[PDB]
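For reference, the structure is listed below as structure tokens.
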Amino acid sequence: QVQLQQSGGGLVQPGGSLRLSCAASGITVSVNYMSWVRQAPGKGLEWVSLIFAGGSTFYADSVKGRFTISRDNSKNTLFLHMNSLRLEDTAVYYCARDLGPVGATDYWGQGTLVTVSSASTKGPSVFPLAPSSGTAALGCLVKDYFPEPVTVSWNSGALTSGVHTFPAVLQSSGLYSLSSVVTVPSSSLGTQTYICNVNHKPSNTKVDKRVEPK
Amino acid sequence: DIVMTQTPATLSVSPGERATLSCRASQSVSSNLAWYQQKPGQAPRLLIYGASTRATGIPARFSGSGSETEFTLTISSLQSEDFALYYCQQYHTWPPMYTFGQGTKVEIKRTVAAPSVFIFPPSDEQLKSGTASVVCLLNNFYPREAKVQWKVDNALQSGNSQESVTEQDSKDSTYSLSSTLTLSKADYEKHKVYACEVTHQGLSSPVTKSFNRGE
Amino acid sequence: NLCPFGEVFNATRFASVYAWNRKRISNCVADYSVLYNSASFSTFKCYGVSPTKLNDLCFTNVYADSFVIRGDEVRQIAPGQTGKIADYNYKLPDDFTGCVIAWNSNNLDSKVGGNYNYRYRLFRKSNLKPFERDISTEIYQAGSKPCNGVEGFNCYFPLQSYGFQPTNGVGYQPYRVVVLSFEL
Ligand SMILES: *[C@@H]1O[C@H](CO)[C@@H](O)[C@H](O)[C@H]1NC(C)=O
């Protein structure tokens, strides 16, 4: 079939090296224009490098001297060697076959994420958010953890309606911070108990925290 | 590089209506332009190439037009599966590179909805660590455009908060905003009143929800 | 005898870069110092020899290559260069001994609505040897499924036409190129 399966992504310290793979199916890498496109989290797409079928290699000005594109005809796999990584290079990297005016960039890879940071797997810190004075609202605060993700549920999944789990935010301390709230009728406050279930598989952290007003 | 500018940044359309997306190039790219659709968590998918040629397997409701510096992607009848991000791409500089537009988010349209504003003071378990995180919540509002102004004793706080917006809800198609005001425990007692101003299209006046430290 | 350079530079029609013309001239004399100071040429770079001292040297044959590319691709007509033109159309050797002449031809080769006569090779399995000419129009087999000379998916015509309009940018406007190489 026509497939561009990727691999090799993960966590890398700033300045180190990481090599990405782009296994091709049905499409011959050594006979096509093969490029590497990265997309910063929440930003647009950026072209990184490109190799010709004849062996010519071109790179963007932001990765020149640090990145190296290559291929292996026997395995039919495109590669990208990333050196001297920094906080810039943290993005989701795609590989794609390009056709210019004969089909543009038709087939893409599924994407492999490259995260560049310098912090071990720290467990989260779950703090409650008590409601104050129509309906009320309460939630939990999952602060200072690394890396993504953290799964937060309420009443072990028994409370689905009215829950909003916000995406994490990368604070300047390198760690993450996530918020999860839920609006409930103000009547069932003392009768119905609320417990948020925070799980952190990387650090192996499972904490249940009770939320109640002051 | 040739700069690609897409307009609008966000397009709110109802299913069945027509969606029109523009993309302007800083320099002439003739007809060397492509359009892509990208759903959350998925790779981009080619829709149009050569400014107007549909890719293989793309429904007939998609159509591209334009040349030189102005281009347009048109979805004649928007379907529920068509709500995603859309990117244009010039490849007149393809001999080596190519540039994308910043993207246009097509989302389900709905009536203006005012946000329910809640404010949460920092917990006691956190104050024992040295930091105090004040949290303000905007729940189930529309559109996404909503400004959150942190007032500490009626002093605007800049460079102190971080916001966070959710995707469109599956049933009400609204958003939820979470701004977190983090500061040191020492600086938490240097002030008294912690507020949270909220300006939104569904509010005739900016709504403020505040509290007093120790009340 | 004098070198018939007027038939090369002042030629009414130039060839596409994928099928670059070559004019073999048989040991003549010419005032190369006159061509250098001519304001008609916007690009004139010689390698391995100076432009003024060309009339002070001798050779068996001087080859006059001629083609048309866009402005941005003029920088590829040089030793040790890569790109769509240097790899798949016209390649100069790393030890090139000669000169590279080029001038804007927007008033000549650009037509309102596009002049699509000039073409270039877009697909090729490997780069070109120096001074190699590839004019094959066989359908480029990009996948494992052969093409049988039929365009389609993974089956592309290896040539693409230049879009030369007068309103194009200088990097995309047509530039006529003449390369002089010598043989001792
Ligand atoms: C082309 O012809 C003009 C006169 O028509 C002459 O001035 C010019 O030098 C010629 N160019 C060359 C390269 O001989």
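In order, the residues displayed for chain C correspond to 334-517 in Swiss-Prot numbering, which applies throughout.
Recorded method is X-ray crystallography, 3.3 Å.
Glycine residues also receive a Cβ, built from the backbone N, Cα and C atoms like all the rest.
As written in Swiss-Prot, here are the features:
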VARIANT   C:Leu368 to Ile  In strain: Omicron/XBB.1.5, Omicron/EG.5.1
VARIANT   C:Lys417 to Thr  In strain: Gamma/P.1
VARIANT   C:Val445 to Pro  In strain: Omicron/XBB.1.5, Omicron/EG.5.1
MUTAGEN   C:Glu484 to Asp  Increased replication in human TMEM106B overexpressing cells
MUTAGEN   C:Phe490 to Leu  Increased resistance to neutralizing antibodies and human covalescent sera neutralization
VARIANT   C:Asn501 to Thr  In strain: 19B/501T
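Closest to C:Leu368 (variant position) in space, going by CA atoms and restricting to the recorded positions C:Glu484, C:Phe490, C:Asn501, is C:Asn501. Looking at C:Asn501 (variant position) and C:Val445 (variant position), their Cα atoms lie 10 Å from each other. In the three-state DSSP classification, C:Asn501 (variant position) falls within coil. Cα separation, C:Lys417 (variant position) to C:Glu484 (mutagenesis position), rounded: 21 Å. Between C:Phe490 (mutagenesis position) and C:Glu484 (mutagenesis position), the C-alpha separation comes to 7 Å. In sequence order, the recorded positions from C:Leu368, C:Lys417, C:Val445, C:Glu484 that place a Cβ under 8 angstroms from a chain B Cβ are C:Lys417. Cβ contacts within 10 Å of C:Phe490 (mutagenesis position), excluding its own Cβ and spanning all protein chains shown: 14. Neighbour counts of Cβ atoms within 10 Å were taken for the recorded positions C:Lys417, C:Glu484, C:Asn501; the minimum is at C:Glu484. The number of other Cβ atoms within 10 Å of the Cβ belonging to C:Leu368 (variant position), over all protein chains shown, comes to 19. The two recorded residues, C:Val445 (variant position) and C:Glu484 (mutagenesis position), show a Cα separation of 29 Å. Here the Cβ of C:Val445 (variant position) has 8 other Cβ atoms within 10 Å, regardless of which shown protein chain they belong to.
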